[PDB]
Amino acid sequence: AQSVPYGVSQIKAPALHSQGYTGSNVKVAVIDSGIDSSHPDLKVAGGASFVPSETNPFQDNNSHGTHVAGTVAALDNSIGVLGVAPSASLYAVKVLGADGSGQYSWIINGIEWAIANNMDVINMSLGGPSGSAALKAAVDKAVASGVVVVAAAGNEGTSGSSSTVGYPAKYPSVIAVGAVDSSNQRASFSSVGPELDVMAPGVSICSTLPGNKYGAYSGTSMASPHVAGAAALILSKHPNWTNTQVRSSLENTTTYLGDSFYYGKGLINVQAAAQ
Ligand SMILES: [Ca+2]
Ligand SMILES: [Ca+2]
C-alpha cells in the first residue's frame, strides 16, 4: 500500500519511472539535518556529519533532512511514499543540528565534502538572508566541478519591489526553487525575485519522518527536492549531460505560470526535460 505524493505526479516523474528511468547510479547529497537511515522507505548510501555535537549523519534529530530525502528518493516498494528518483544513491550530509540551524562553516564544509566525493546533485533546503565569499566560492566550485546544485529560494514572501530570495539560492550558479500548491498557484510564503528559476510543489508535501513515520510539511524546502530528484531522473536517461545541460533542459521545458519575479520560468516538467 504505497502512495504517490501529488508533487511527484505534478512534475510528471511517474512517466519516466515506467520507462525504467528512476535515477539509478546518481549520487544526490541532501545537505541538511541528517537522514534517518533506519527508515524502511529510505536507503542511505553514505554521508558525513559536520555538526560538532552530532557526529552521526544517519541520526536526524530534527526531521527536516529525512522529509527532504524522502521527496528525493523514498523507495518504490509496497510501503510508505514514492520519491521522485527512488533508485538514487542518497547521501546524508548533516550540517544542521537538532534545532534545525547550523553555522556557515558547517554548511560550506558540507558542500566541500560533496564536491570531493563526486556528488552529481546537491540539494540545499536551507538558506539565510546573508552570503559570504566562502559560501559563493563553495557553490561556484561545485558547479565548475560538474555538480548540479539546487537550493530553496526561501520562505520570505513579497516585499515591495525587492528580491526576497536567500542564499545560496541567490547566486547565479545555484538553481533557486520556489513553491506552488496543487493548483499551480504560488504559495504566499515563497520568496520572489529575479533570481528565482523554477517552481515545484511545496504545500502540504507528504514524505518520510524519523521513526518509521510519514508527515506533510510546507515550504520551499519541500519544493527544492522535487527539482534535485528531477535532475537525477534526467541524468539516469542522459548520463553524458553536463550540469549546465541539465539546468537548461529543466528551465526551458517548464509550464509557464505568471511573471518570472514570482514564478521563475514556471513549473518543472521532468517528462519534457528528460527528452
Ligand atoms: Ca515506498
Ligand atoms: Ca540562483
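The residue numbers of chain A are those assigned by Swiss-Prot, with the residues present covering 108-382 sequentially.
Technique stated in the header: X-ray crystallography, 1.8 Å.
Cβ from N, Cα, C; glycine included.
Reduced to three states, the DSSP call for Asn184 (Ca(2+) 1 binding site) is coil. Residues annotated as Ca(2+) 1 binding site in Swiss-Prot: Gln109, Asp148, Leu182, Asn184, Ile186, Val188.
According to DSSP, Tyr128 (variant position) sits in a coil region rather than a helix or strand. Record note (Swiss-Prot), natural variant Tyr128 to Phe: In strain: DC-4. The unchanged residue is displayed.
If you take the C-beta of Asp139 (active site, charge relay system) and look for same-chain residues 6 or more apart in sequence within under 8 angstroms, you find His171, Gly172, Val175, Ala176, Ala199, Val200, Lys201, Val202, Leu203, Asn230, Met231, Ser232, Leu233. Swiss-Prot lists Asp139 (among others) with the feature active site, charge relay system, giving experimental evidence as the kind of evidence.
Here Swiss-Prot flags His171 (among others) as active site, charge relay system. Within 10 Å of the C-beta of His171 (active site, charge relay system) we count 24 further C-beta atoms, all protein chains included. In this structure, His171 (active site, charge relay system) is part of a helix by DSSP.
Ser328 (active site, charge relay system) carries a helical DSSP state (H, G or I). The active site, charge relay system annotation in Swiss-Prot covers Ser328 (among others), and the record cites experimental evidence as its basis.
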(request) Could you tell me which of the recorded positions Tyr128, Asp139, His171, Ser328 have their C-beta within a distance under 6 angstroms of some atom of ligand 1? (result) none
(message) Name the residue among the binding-site residues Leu182, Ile186, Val188 whose Cβ has the smallest number of other Cβ atoms within 10 Å.
(response) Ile186
(message) Quick check on the recorded positions: of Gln109, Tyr128, whose CB has the lowest count of neighbouring CB atoms inside 10 Å?
(response) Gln109
(message) Under 8 Å between C-beta atoms and at least six apart in sequence, can you list the same-chain neighbours of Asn184 (Ca(2+) 1 binding site), or say none if there are none?
(response) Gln109, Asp148
